[PDB]
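J.: Quick one: the structure is below, questions incoming.
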Amino acid sequence: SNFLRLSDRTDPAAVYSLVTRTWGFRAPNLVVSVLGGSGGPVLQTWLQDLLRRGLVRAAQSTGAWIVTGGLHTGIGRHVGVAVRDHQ
Amino acid sequence: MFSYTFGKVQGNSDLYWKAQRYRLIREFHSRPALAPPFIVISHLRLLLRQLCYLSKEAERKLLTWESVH
């Protein structure tokens, strides 16, 4: 993978150019940003099915960037595992 | 009685034949290549032969593929 440390002042243009041209990721057909809580514990399994059999399954057809927390919190953890499963 | 029996099997003849085909293919997949009475050579060869993490990774990938489908 790739990683970067940057301040909140940074304008999105430089970061987008970095991702698209230096890291080599292609332009996405669509972008879905997932925001939520519940912190540590994993979500109820119907939310898990909504994430996997829903958002990720649909994004598999078009190709997409899925933006969320890059941490082991519950929502990001399940987004990552669903993306891995469909991968 | 014969006609009733015949109709029962003639209704599903392809299923019967494909099960039989599996059985036949399985039977001859492991038989020695020499036919009798020359099969004694293969039996003698077998007798002489006798008398003288990644896997689980692939398993998990295959099971994930199956569960997605």
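Quick note: numbers on chain B are straight from Swiss-Prot, i.e. 1042-1093, 1112-1128, in order.
Here the Cβ of each residue, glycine as well, is placed from N, Cα and C on the backbone.
Pulled these features from Swiss-Prot for this protein:
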| type | residues | note |
| --- | --- | --- |
| MUTAGEN | B:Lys1049 to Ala | Becomes insensitive to decavanadate's voltage modulation effect |
| MUTAGEN | B:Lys1059 to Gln | Does not affect PIP2-binding |
| MUTAGEN | B:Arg1072 to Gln | Does not affect PIP2-binding |
J.: Three-state secondary structure of B:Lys1049 (mutagenesis position) from DSSP?
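T.: B:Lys1049 (mutagenesis position) sits in a helix per DSSP.
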J.: Work out how many Å separate B:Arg1072 (mutagenesis position) and B:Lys1049 (mutagenesis position) at their Cα atoms, rounded off.
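T.: Approximately 34 Å lies between the Cα of B:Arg1072 (mutagenesis position) and that of B:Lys1049 (mutagenesis position).
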J.: Which three-state DSSP class does B:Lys1059 (mutagenesis position) fall into?
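T.: B:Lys1059 (mutagenesis position) sits in a helix per DSSP.
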J.: Within 10 Å of the Cβ of B:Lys1049 (mutagenesis position), how many other Cβ atoms can be counted across all chains shown?
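T.: By my count, 9.
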